[PDB]
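Everything below concerns the one structure shown next.
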Amino acid sequence: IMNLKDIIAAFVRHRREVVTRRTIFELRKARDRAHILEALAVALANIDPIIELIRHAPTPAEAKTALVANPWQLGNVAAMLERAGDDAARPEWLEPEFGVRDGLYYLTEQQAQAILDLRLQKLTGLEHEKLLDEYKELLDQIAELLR
Amino acid sequence: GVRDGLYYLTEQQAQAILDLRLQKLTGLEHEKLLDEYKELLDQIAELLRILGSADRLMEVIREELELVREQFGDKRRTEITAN
Amino acid sequence: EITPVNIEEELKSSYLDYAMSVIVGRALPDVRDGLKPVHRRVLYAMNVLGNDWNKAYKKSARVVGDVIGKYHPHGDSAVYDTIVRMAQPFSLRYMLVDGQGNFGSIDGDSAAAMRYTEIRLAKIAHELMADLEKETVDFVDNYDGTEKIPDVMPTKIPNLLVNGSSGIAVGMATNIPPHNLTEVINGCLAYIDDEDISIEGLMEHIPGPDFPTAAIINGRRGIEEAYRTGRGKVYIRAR
Amino acid sequence: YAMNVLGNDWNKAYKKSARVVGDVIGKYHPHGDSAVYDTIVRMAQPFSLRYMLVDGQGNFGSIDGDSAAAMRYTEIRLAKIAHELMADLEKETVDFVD
Amino acid sequence: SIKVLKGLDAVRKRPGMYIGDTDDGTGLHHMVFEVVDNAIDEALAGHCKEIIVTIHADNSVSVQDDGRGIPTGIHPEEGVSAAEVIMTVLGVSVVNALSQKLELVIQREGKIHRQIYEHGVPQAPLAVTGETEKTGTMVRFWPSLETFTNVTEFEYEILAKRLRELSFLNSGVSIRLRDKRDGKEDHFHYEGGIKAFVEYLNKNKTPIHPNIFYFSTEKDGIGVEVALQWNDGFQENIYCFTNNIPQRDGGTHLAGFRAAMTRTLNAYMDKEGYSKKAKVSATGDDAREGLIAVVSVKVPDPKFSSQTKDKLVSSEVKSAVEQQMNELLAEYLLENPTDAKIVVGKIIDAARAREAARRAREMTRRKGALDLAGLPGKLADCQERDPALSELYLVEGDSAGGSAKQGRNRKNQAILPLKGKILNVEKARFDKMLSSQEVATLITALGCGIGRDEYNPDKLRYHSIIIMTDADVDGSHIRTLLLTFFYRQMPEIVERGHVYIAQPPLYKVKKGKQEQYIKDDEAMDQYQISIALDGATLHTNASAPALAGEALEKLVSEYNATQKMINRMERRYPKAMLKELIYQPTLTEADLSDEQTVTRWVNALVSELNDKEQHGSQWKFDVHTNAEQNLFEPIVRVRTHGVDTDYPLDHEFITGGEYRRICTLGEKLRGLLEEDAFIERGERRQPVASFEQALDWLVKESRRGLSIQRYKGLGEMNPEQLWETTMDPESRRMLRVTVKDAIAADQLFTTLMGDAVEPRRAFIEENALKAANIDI
Amino acid sequence: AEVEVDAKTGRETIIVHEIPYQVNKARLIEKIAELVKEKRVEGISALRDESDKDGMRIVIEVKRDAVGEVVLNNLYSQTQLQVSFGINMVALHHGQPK
Ligand SMILES: COc1c(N2C[C@@H]3CCCN[C@@H]3C2)c(F)cc2c(=O)c(C(=O)O)cn(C3CC3)c12
Ligand SMILES: [Mg+2]
Ligand SMILES: [Mg+2]
Ligand SMILES: [Mg+2]
């Protein structure tokens, strides 16, 4: 048996819980997208060695294994990776060995799989520009969600 | 198509080319196409053989009817007698 | 083989099962969204069907068939009667269903059968199910373990106060009158500001109920007594 | 056709009769729903059809003159021979109408 | 070299979970049983039939056979003797690991060999030590005296009974059992073992006929062997076996046997005219008054309801046994007309004895096609006129009423349907009860009369009233209303025991050809647990033998019970915190004063909880100091969905049933699975990360190709299913209603069904709400 | 239908195993009872249904002062133990009845 104030308080608490859960979901989704965006952006600077490695591979599984074998040089994307401060855009289930270590990027299996699925129409100049815009937008969204 | 040893493409073929994934450049993906092409040629020949003859058309119908009779037939229940 | 049983244990077990099931799952509303299980299942089914407020109507038989074939294991006539009440302007202060056809009248006429009518969701009903796909509530199982149903709705509307409720259970009952939306919103904002406001402070914004059919309330003592404790009596008089 | 569109195959689980009747009435047949259920019932009785087209689960009547249960109690699915009446339907072998 | 040593050590770590009980000595006899079974398997294809069993005085047993000897070859893979690979490699391995010394002797190819095993560790490779001419093997074992406790002895009768049973089942096989402590020699050898089994059992009693029915056939890969005889006693004893394994609770073969015997005897007694000479009739129970019988079935792959066997659930076995029994038993009654008469006489005497114990009745007039007799129009009557042999069913709805009408036995069963909910005769007045049509029709159909002025309970038209409703919450209400009516208006009917309650099933499972009915949810959980542990092996490491099925079943059942208990108390503690305490060291009451181990324990618990976490939450720990005897109680604080809560673990929780049950469960799971943790099915392999993950993988594997159907109500069942599950007298189960106190029943009925609301509300609130939250 | 005669007392009965197409069994039994009520046919003493899981079985009792054949022929002529089926094959061909 309740009165007016109890009902109002229950409604307010329900609203707070809903908003918190929604924020957590969106933050996780944004970080997951940023991971793959980084992976794709790194591989457009080593296109010739990537193609040469893939052509000699007889099986896609062998190509995936050979992809995560040695670190890759960063090239012309070191600036936008440095702009990311610390690990604000780093998934919380990621081991400390992966990612940037010393000017050299280390990939994981899912990033290699995403690389293998890249279409040929994304090698054009215009399609390359969208990655930077999407990355900056994601960083701003992550900051706002964390606030 | 091929006219003097030089292939000429269309718009949709170019669109199909632009949508080619990087994983298709391995060894096996270059012979999957050959196998599928040969099977397609065989199937096309077999399909073309049916539309040119009538006995070939009737043989298929006979086979289908015999299969249906084998799969769904049963016994008779009602008895017919003279008056 | 035959095994004996005492009558007292059988009576007690059966009656407790029935009473608890009726109290917790049929006749009383939840305090967070203000809905009974059947209302929640109907709204969820209509949302899954894609029956929006700015699209074409659908026949009632299809919706009833989906509801009783996937979520609600009971009869269909009572489900149709439940759906009819959510669309009458003289029953709900803010309707949740949009109807097309003969749905009855205040004169006491009955509605047409479900082979004749059409329905779709109302515009305010989309605010009761906002952000449903962003993991904001828990999901439970149906009677077979084949589908999943929300446990509560993530509503933006204080539905319990603005639409009321009435139900009869075993050992207890409920009776809540409807209110006005603007006043309830103002009261919620005042509570957010103060967090220690009294009953007198809340009545500066919410003076009393507001029925869909107008008329006159005769007296003010029952309103204050009900808002202070939870039980009171009021008189409604025609004009 | 409605049962085929719903995916109510002969080697899957049963479905409630009310769902099928509701789909038929709400998309294809603009009439009442009780006669549709009466039509569906007759296609599942072994003493009415020489080769039944519907597979049923529940009380569907008897030769003694009993009636079937209401549609809120039973379940149905397609029979095995009914898949031979709709073979090659998706290869443009017949005409379609509104 | 080292893997075998590690595996033997792993077996030695937990001997009970590989052999069984070590306190009563069941595993001690189980080792001997395994050895004898392996030997008789070797002797099954042996040239002759001879097995030697010796009970020595030095707490050892030596068993010698006369089949083909175990080969003494070389193993191409391991490079060692084939005999050693046969003995110790990943059930003689368990025996050797549990025996200090094991003597291996192989006599083949005219030469004598000899080798010694020490705690499963060979001392020397097998070498020739003599010459001979015979073929066979001999094994003598000295069990460990430290692992095995409290028994350290062998009992003659335990082995003698099993050997006699095996000799009876294994026709043409002879077994010699001897003891060296006192000096005994027993020889078992029979040709017609099953017939000899019946003769041996039917020894102390007095058989009434010399001829014994017996046959043995085999059809569709099912072997059937039946033998029986009638004594002069008053009790029946049926013994069932399947692949030489006893089942105490019977199964499908027993049901087929009973049905065939009943039908055959009834048909024969009807045809011969005996049942017409004396105005009586015999039931199934009369035939099985004094009877001894043995049933043994040969099936390739039997399926059971649990790992402990005791119940066969294979489908076609019933049909096979029923057909074989029904085909041949009819001919026996003609080939031996002299013995046939005696059995009929005893059956007729039993039937006549049953009749004399009944009440007094008057024939009633049934409703037929040529007369209505002034009875309600919705009643479907029967043909029997004696009220002591009739039944009446009260069904919940119209659909179930029609289903029951279609699939009944119209000779002696009647149906009366109820429509809607019935009147509450505790809140209404007498004239209102008289003017209601449902109650009026029920009163007319019963035929006793009402009003305490013409109420004569001696004119009841049926002597069995059965209530059949749905298995949901709306059937319980109707059951209570009917019980209220019967108790308030017709007390004598309840006192004399004329009221019953039916038990329909709830589930139905099917995987291909096998199908079964399930009673309720507990049976469903047991079936799910059992069906997931067949054809699967769980090894702690990569070089250890599989565990026993019974131990796994016990562990899973205890886990399920503890999980239920944990789920019950969710309102007071977080569910993840309680699950973690299983894999933690016990916090004894002695630690509640150190104030130094408490902090380490709570820190370890919080760190482990924070390590594994998928949702958004955080954990913390704190310590509170109490003045009373300087106690220090842990404090645990969580943050979930933006709310912070604290759960103080006080002294009461430390000493409680919940924590002690959790600890007892944990003691059997801490450090059970090693790093390897591989599970192997018939052809596949799989690593294991944890016990729960392996269980989930097994459950998911078992559910492939499985169909489960749940019955919403009685109107969703076909009439044949309803008959064969609920209405057949041969295989139905019911309950009988009785009154115990008669002074508290009035109080309970008044409280629960009376007009006053406050006692009812208080009763509900006290019982269902508060008592459930605290089940201490 | 068939006629079986007892080997001891010489009494005989009539057993019915099958009935024509589209005939109700309960209505048939009721009609036979009503007809024998008013002495329309002679030789009927008792009438009951004994159908079970094995199959249909209807038992008609022959009086002591009559032969079964006359009663059976009267039942054929007067009840629905023999019916007529009028065949009329009409269907749609190219949108026209034929
Ligand atoms: C025949 O039962 C019902 C009655 N009656 C019961 C009474 C006593 C027996 C003689 N008939 C009268 C009328 C009724 F008046 C209304 C309804 C009803 O509305 C309803 C539903 O689904 O909406 C379902 N039922 C049945 C599921 C109970 C109704
Ligand atoms: Mg109604
Ligand atoms: Mg009609
Ligand atoms: Mg029900």
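To match Swiss-Prot, the residue numbers of chain E are left as they are there, and the shown ones run 9-98, 119-804.
Backbone N, Cα and C atoms are what each Cβ position is placed from, and that goes for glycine too.
A 10 Å cutoff on Cβ-Cβ distances gives E:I10 (mutagenesis position) a total of 7 other Cβ atoms nearby, all chains included. Record note (Swiss-Prot), mutagenesis E:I10 to G: No dimerization of residues 2-393, fragment has significantly decreased ATPase activity. The unchanged residue is displayed.
Cβ-based neighbour count (10 Å, all protein chains) for E:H38 (mutagenesis position) stands at 16. Per Swiss-Prot, mutagenesis E:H38 to A is noted as: 0.2% supercoiling activity, 7% DNA-dependent ATPase activity, binds ATP normally, complements the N4177 ts mutant.
Of all Cβ atoms in the protein chains displayed, 16 besides its own lie within 10 Å of the Cβ of E:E42 (mutagenesis position). Under DSSP, E:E42 (mutagenesis position) is assigned to a helix (H, G or I) in the three-state scheme. According to Swiss-Prot, the mutagenesis experiment E:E42 to Q carries the following note: No supercoiling or DNA-dependent ATPase activity, binds ATP normally, does not complement the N4177 ts mutant.
As annotated by Swiss-Prot, ADP binding site applies to E:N46, with the evidence given as experimental evidence.
Secondary structure at E:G164 (mutagenesis position), as computed by DSSP, is strand. Cβ contacts within 10 Å of E:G164 (mutagenesis position), excluding its own Cβ and spanning all protein chains shown: 25. According to Swiss-Prot, the mutagenesis experiment E:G164 to V carries the following note: Resistance to coumarin antibiotics, decreased ATPase and DNA supercoiling.
Summarising the annotation, Swiss-Prot assigns domain 'Toprim' to E:418-533. Taking DSSP states H, G and I as helix and E and B as strand, the domain 'Toprim' (E:418-533) has 47 helix, 18 strand, 51 coil.
Counting only same-chain residues six or more apart in sequence, the Cβ atoms lying under 8 angstroms from the Cβ of E:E424 (mutagenesis position) belong to E:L446, E:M496, E:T497, E:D498, E:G503, E:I506, E:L742. Among the mutagenesis experiments that Swiss-Prot reports, E:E424 to A or Q is described with the note: Strongly reduced DNA supercoiling and relaxation activity. Reduces ATP hydrolysis in response to DNA binding, but has only minor effect on the basal rate of ATP hydrolysis.
According to Swiss-Prot, the Mg(2+) 1 binding site annotation covers E:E424, E:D498. The Cβ of E:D498 (mutagenesis position) has 20 neighbouring Cβ atoms from other residues within 10 Å, across all protein chains displayed.
Here the residue is the original one, while Swiss-Prot reports the natural variant E:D426 to N with the comment In nal-24, nal-102, nal-103, nal-107, nal-108, nal-111, nal-114, en-2 and en-5 mutants; resistant to nalidixic acid and to enoxacin. The Cβ of E:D426 (variant position) lies under 8 Å from the Cβ of E:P445, E:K447, each on the same chain and at least six residues away in sequence.
Recorded in Swiss-Prot as a mutagenesis result, E:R436 to S carries the remark: Cannot be made, suggesting it is lethal. This is temperature-sensitive in S.typhimurium, but not lethal.
Swiss-Prot documents E:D498 to A or N as a published mutagenesis change and attaches the note Strongly reduced DNA supercoiling and relaxation activity. Reduces ATP hydrolysis in response to DNA binding, but has only minor effect on the basal rate of ATP hydrolysis.
As annotated by Swiss-Prot, Mg(2+) 2 binding site applies to E:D498, E:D500, with the evidence given as sequence analysis. The Cβ of E:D500 (mutagenesis position) lies under 8 Å from the Cβ of E:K740, E:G741, each of which sits 6+ residues away along the same chain.
Where Swiss-Prot documents E:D500 to C or H as a mutagenesis experiment, the accompanying text is: Alters metal-dependency of ATP-independent DNA relaxation, prefers Mn(2+) and Co(2+) over wild-type Mg(2+).
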Fewest other Cβ within 10 angstroms of its own Cβ, chosen from the recorded positions E:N46, E:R436: E:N46
Spatially closest candidate among E:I10, E:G164, E:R436, the listed mutagenesis positions, to E:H38 (mutagenesis position) (Cα to Cα): E:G164
Integer Cα-Cα distance in angstrom, E:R436 (mutagenesis position) to E:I10 (mutagenesis position): 70
Filtered recorded positions, from E:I10, E:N46, E:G164, E:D498, whose Cβ is under 6 Å from an atom of ligand 4: E:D498
Rounded Cα separation (Å) that holds between E:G164 (mutagenesis position) and E:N46 (ADP binding site): 13
Length of the line joining the Cα atoms of E:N46 (ADP binding site) and E:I10 (mutagenesis position), in Å: 28
Integer Cα-Cα distance in angstrom, E:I10 (mutagenesis position) to E:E42 (mutagenesis position): 27
Where E:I10 (mutagenesis position) falls in three-state DSSP terms: coil
